[PDB]
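The structure under discussion appears below in the form of structure tokens.
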Amino acid sequence: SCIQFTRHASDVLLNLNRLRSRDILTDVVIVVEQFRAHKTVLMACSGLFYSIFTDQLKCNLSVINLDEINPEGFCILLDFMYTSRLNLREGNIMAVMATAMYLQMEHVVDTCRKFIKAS
Amino acid sequence: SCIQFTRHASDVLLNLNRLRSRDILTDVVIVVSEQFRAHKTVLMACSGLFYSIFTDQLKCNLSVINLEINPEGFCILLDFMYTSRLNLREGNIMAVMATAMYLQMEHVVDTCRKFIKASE
């Protein structure tokens, strides 16, 4: 019985992005500058954040210090995680690609290769 | 400056489902009549009821929200919230439609009705 709401996955994500704007139930700050977010959204999108939050040995912490990753490159990936929309310019594209491979977003890393080899 | 990944809302939802499926980072027990583990964030994104509940300071930051509602009808809607699939059947359709209203979910309600008046 598959009455698929192909809009409902994206409704959910837009609604998660509003909660972040409204600051409703953010349970983490990532420092790179300060970026507030939901651990669950980070986890679903990013192999490393998922790799961090699932480690039963590590402390569960409301603050996560990223090691010099581009803050610009992280703000663009963050907004992607919440909007599905990847902003790339020539002036930031290198910033963005880097942070992906570290964040382990394997489909986001391929997307930067194509836009860089372009033009 | 606007490259949207059209399978990405959907990958986010299935990864959120697997978290729920592994009981990872879930922060609320919904006690329906049975228990249901889920994440506040997702309930609030799908439900105006759960939205009102979790933005109330008097009932923040409660771990347990006891809702009488049917469990099976809740279970199928909880499935829907995390999977975008609505699993309807003559035997639950009345149960889902009802839970649906009480949750203020109207898009699936419409769907139950039309399933009801499609067979009969």
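Since chain A takes its numbers from Swiss-Prot, the residues it shows come out as 7-38, 41-75, 77-128.
So this one's X-ray crystallography, 2.1 Å, going by the header.
Yeah, the Cβs are placed from backbone N, Cα and C, and that goes for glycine too.
Quoted from Swiss-Prot, the note on mutagenesis experiment A:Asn21 to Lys is: Abolishes interaction with NCOR2 and HDAC2, no effect on interaction with CTBP1 and transcriptional autoinhibition; when associated with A-116 and 376-Q--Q-379. Annotation note: A:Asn21 (mutagenesis position) sits in a helical segment as assigned by DSSP. For A:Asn21 (mutagenesis position), no same-chain residue that is 6 or more apart in sequence has a Cβ closer than 8 Å to its Cβ.
For A:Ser59 (mutagenesis position), applying a Cβ distance below 8 Å and a minimum sequence separation of six or more within one chain yields A:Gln113. According to DSSP, A:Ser59 (mutagenesis position) sits within a helical segment. Among the mutagenesis entries in Swiss-Prot is A:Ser59 to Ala, noted as: Abolished ubiquitination by the SCF(FBXL17) complex.
A 10 Å cutoff on Cβ-Cβ distances gives A:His116 (mutagenesis position) a total of 11 other Cβ atoms nearby, all chains included. For A:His116 to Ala, Swiss-Prot lists a mutagenesis experiment annotated as follows: Abolishes interaction with NCOR2 and HDAC2, no effect on interaction with CTBP1 and transcriptional autoinhibition; when associated with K-21 and 376-Q--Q-379.
Contact annotation for chain B: of the listed mutagenesis positions (A:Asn21, A:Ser59, A:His116), A:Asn21, A:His116 place their CB atoms under 8 A from a CB atom of that chain. Mapped onto three states, the DSSP output places A:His116 (mutagenesis position) in helix.
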